[PDB]
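The structure is given below, and queries will be raised subsequently.
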Amino acid sequence: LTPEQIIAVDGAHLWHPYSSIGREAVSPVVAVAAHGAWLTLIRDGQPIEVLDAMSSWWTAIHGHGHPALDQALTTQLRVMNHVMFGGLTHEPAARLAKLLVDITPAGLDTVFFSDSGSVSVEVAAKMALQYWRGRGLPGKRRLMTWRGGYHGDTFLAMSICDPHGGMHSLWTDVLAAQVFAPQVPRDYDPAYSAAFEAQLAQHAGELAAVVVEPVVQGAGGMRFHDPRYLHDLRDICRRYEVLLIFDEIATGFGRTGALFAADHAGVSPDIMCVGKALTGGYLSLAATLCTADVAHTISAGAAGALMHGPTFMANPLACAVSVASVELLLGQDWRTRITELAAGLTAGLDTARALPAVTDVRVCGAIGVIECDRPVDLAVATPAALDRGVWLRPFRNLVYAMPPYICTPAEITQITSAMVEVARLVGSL
Amino acid sequence: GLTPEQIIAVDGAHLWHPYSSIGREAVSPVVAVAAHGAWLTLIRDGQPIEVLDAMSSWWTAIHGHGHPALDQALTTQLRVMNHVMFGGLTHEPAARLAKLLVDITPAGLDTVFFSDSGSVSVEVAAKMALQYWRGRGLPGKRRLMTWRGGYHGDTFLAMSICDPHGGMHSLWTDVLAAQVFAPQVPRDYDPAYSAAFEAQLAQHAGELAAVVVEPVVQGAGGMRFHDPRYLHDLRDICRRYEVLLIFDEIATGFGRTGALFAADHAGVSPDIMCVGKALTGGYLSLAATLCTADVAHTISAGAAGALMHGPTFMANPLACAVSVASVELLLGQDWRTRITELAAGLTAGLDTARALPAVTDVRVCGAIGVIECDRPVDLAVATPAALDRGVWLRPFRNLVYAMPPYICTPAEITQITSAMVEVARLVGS
Ligand SMILES: *Cc1c(COP(=O)(O)O)cnc(C)c1O
Ligand SMILES: *Cc1c(COP(=O)(O)O)cnc(C)c1O
Ligand SMILES: O=C(c1ccccc1)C1CCNCC1
Ligand SMILES: O=C(c1ccccc1)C1CCNCC1
């Protein structure tokens, strides 16, 4: 297929994310290669190189086509593509589980592999529900979260998405009815924690778990909050006997400046979800971790088992590339790398603050955000970014980036420069 | 690097397996160290032994493991582009696969939504159905109807249409959506069943978005077969009462039952279809949900204006590329004759089991063979028995069953069936 043929097939037959068939104002761009921090895209019939400022939605932390990851995949492919995890185990699964148990917050000792973040969230909920049934308290059935959140697109995951402003707002009448605390503020305010506790207190006997994105809320608005709130959540959950679940599917593996965002508060949840960057952006894979206490209580219960088991559970190919990706991350001074990225984003985005349509500029590790006073029009933003050699994907009123960790300072500068120019265009027609 | 002994230690301490416990499983997982063609290399008492993958690693490995054409397709794509985000970009693997799938599926299915797993593809199908009727101004049409004995995955909406006993709804009382269940569909065709189905559906039509079933073969709910004419009746009933029809072909697709898709046995097209397990030839997790032009535009024209779903790894280039190769490999051979020979080999090999004391039925459909016993099959006994005979089997409940790779020779099918007969011989003593 030529690029024009791809476009024709795509228009006729392919659903894209959060889209319609045949009613999108701006058509998809054909991507034909990816290498390191760069994509080759087709524009007006010609190949152009642009920076993947989005890391392909958080995934490409080491860039595309990294030699260590490529070879880990081809090495595993030579030996064993996949076997069923029912009654069999294998080296990639064990090596990855060992790595994950070692580097996640203390106490997370068991690992359930699945194929996507949304499924890993459903597994986390299932763990929490089965835990309390194992305790003989089946009334502990509901989840609590704060507003502004996002946890995936399957129907249980949707139930803890922000109900008034979240992307799943139209489904509230058919979703499970969960408990929502107000939006968590950026700056630390003890009164917010006090109110959260008071609200949790009156629902405690029906709550299985609190589920939150720690430090950074992604798809709900790229909002940051003070890590001290996570400390308060841990304390509150401990005292009222409610499990604490951290969704680190976006925040994991160095992105926020710590290995996991939980680490900013030195807090360990009872259950944790990871994904997006787990395989370094090669393949779909996710994992749900829980404490030995949660596992044992589930295993000692009436069920005697966690009733979940995806067909491709612990896929050897995905696990092998994940092992290589994590080892690559840990074998380098990733902390210094991310601090340098954050400095580069901060310095590059600073002039956006003075722009007329810009309401806030904020950076947290290798995440840079320009918040605008109006929704960003992709028809204007997308060519403006491409003209400057950068692939950006704004959403709502946000021009934001999460670059690969391998980006040089010059590349971060090119990215922040494109972001600023997109923001400038927002405020001038 | 890990020895098989170290793998067992890590596994027992840190890894969840499908529908299992931590630290309480009677039969420890067996270490798999390689897979090629129809064969797995497993560790038994410290020794590596090659055994037949009679399960095709849960329906997935239809061309066997490490097939040169599929290995090649993967490595070829890996050199050009591992992954890019599907939000605003498209690519050749996604287009080639979409074009293939719309061409070979039942008539009328011309749009494709890619996701990462079967369970997610089922949730997408449900969401399509519900959003369809919202698009027609009938939001009351929000329940699903199915027959008993079904299985559709492990996420919470998927669980709601699983057989109440199979999916242990006992444990999940009003956690799950309450759906409408018709009685178990019989093996042989009885028009009275369809008439009763219709009468039940008629009572609920104003609140039903869709009927969802596995066509011809019910997999994880009991490996039961039913006459394809029932699907003809469902299509008619759904058309007359304005309820959508969804076929879940995640286990039945790509030739497994003797037709390219099980629906083709009845010559019926559903409004929405799910595929998954064998889509990638068993290399990587991938699934897809297809729908008609009517379904797609009714969704796209509705007030909501977009299908709000979009997995991070949607339409992953590596998974799509190996899928293209797998599908083309299937289509480029006389697959119909291959399956017929496989079916004949299963029939001949399993006939001996009919006369066994513990055996209540023996049945074959395409490349699927089942021995149904009168009591649970003991894994502690069955698994070394099969391994002694060079065959990996994974019995479930009272069923000794197989779905071998399409590449299995007559000699290999003889080996597989003889292991099945002997497992079925040990149960009844
Ligand atoms: C992306 C994401 C998910 C869902 O992951 P998918 O792979 O898209 O199913 C869940 N939670 C958070 C916080 C995420 O960023
Ligand atoms: C296996 C299966 C599913 C679920 O697929 P996963 O990849 O395990 O989520 C759904 N429906 C049917 C009919 C299946 O056989
Ligand atoms: O990671 C995401 C993201 C994060 C922040 C802002 C917008 C989308 C996407 C959320 C929707 N599914 C694909 C990934
Ligand atoms: O396909 C399956 C199956 C099929 C028939 C009998 C038992 C399990 C499994 C069902 C549970 N998830 C992994 C696949």
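The residue numbers of chain A are those assigned by Swiss-Prot, with the residues present covering 8-436 sequentially.
Every residue, even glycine, has its Cβ placed from backbone N, Cα and C.
Feature table excerpt (Swiss-Prot):
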type	residues	note
BINDING	A:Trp64, A:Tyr157, A:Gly316, A:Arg400	S-adenosyl-L-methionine binding site
BINDING	A:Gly124, A:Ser125, A:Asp254, A:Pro317, A:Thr318	pyridoxal 5'-phosphate binding site
BINDING	A:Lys283	substrate binding site
MUTAGEN	A:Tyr25 to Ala	Does not show detectable activity at 335 nm with SAM, even up to concentrations of 3 mM, and shows approximately 70% reduced activity with high concentrations of DAPA (0.5 mM)
In this structure, which of the recorded positions A:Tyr25, A:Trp64, A:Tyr157 has the fewest other Cβ atoms within 10 Å of its Cβ?
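Least crowded of the recorded positions A:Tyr25, A:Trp64, A:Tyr157, by Cβ count within 10 Å, is A:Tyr25.
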At a 10 Å cut-off from the C-beta of A:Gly316 (S-adenosyl-L-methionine binding site), count the other C-beta atoms across all protein chains.
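Neighbour count, Cβ to Cβ under the 10 Å cut-off: 20.
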What subset of the binding-site residues A:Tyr157, A:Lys283, A:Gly316, A:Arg400 lies within 10 angstroms of A:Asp254 (pyridoxal 5'-phosphate binding site) at the C-alpha level?
A:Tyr157
Among A:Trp64, A:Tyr157, A:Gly316, A:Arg400, recorded S-adenosyl-L-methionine binders, what is the largest CA to CA distance in Å?
34
What residues, ordered by sequence, lie under 8 A Cβ-to-Cβ from A:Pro317 (pyridoxal 5'-phosphate binding site) and sit at least six positions away in the same chain?
A:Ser121, A:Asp122, A:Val126
Under 6 Å from ligand 2 by C-beta, which of these recorded positions make it: A:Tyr25, A:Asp254, A:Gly316? Sequence order, please.
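What lies within reach of ligand 2, judged by Cβ under 6 Å, is none of the recorded positions.
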Could you tally the C-beta atoms, other than its own, that fall within 10 angstroms of the C-beta of A:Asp254 (pyridoxal 5'-phosphate binding site)?
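The answer is 32.
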Among the binding-site residues listed here, A:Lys283, A:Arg400, which has the most company in the form of other Cβ atoms within 10 Å of its Cβ?
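Selected residue: A:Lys283.
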Across the record's pyridoxal 5'-phosphate-binding residues A:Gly124, A:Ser125, A:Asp254, A:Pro317, A:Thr318, the largest CA-CA distance in angstrom?
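Taking every pair of listed residues, the largest Cα separation comes to 23 Å.
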Applying a 10 Å Cβ distance cut-off over all chains shown, what neighbour count does A:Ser125 (pyridoxal 5'-phosphate binding site) have?
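Result for A:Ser125 (pyridoxal 5'-phosphate binding site): 31 neighbouring Cβ atoms inside 10 Å.
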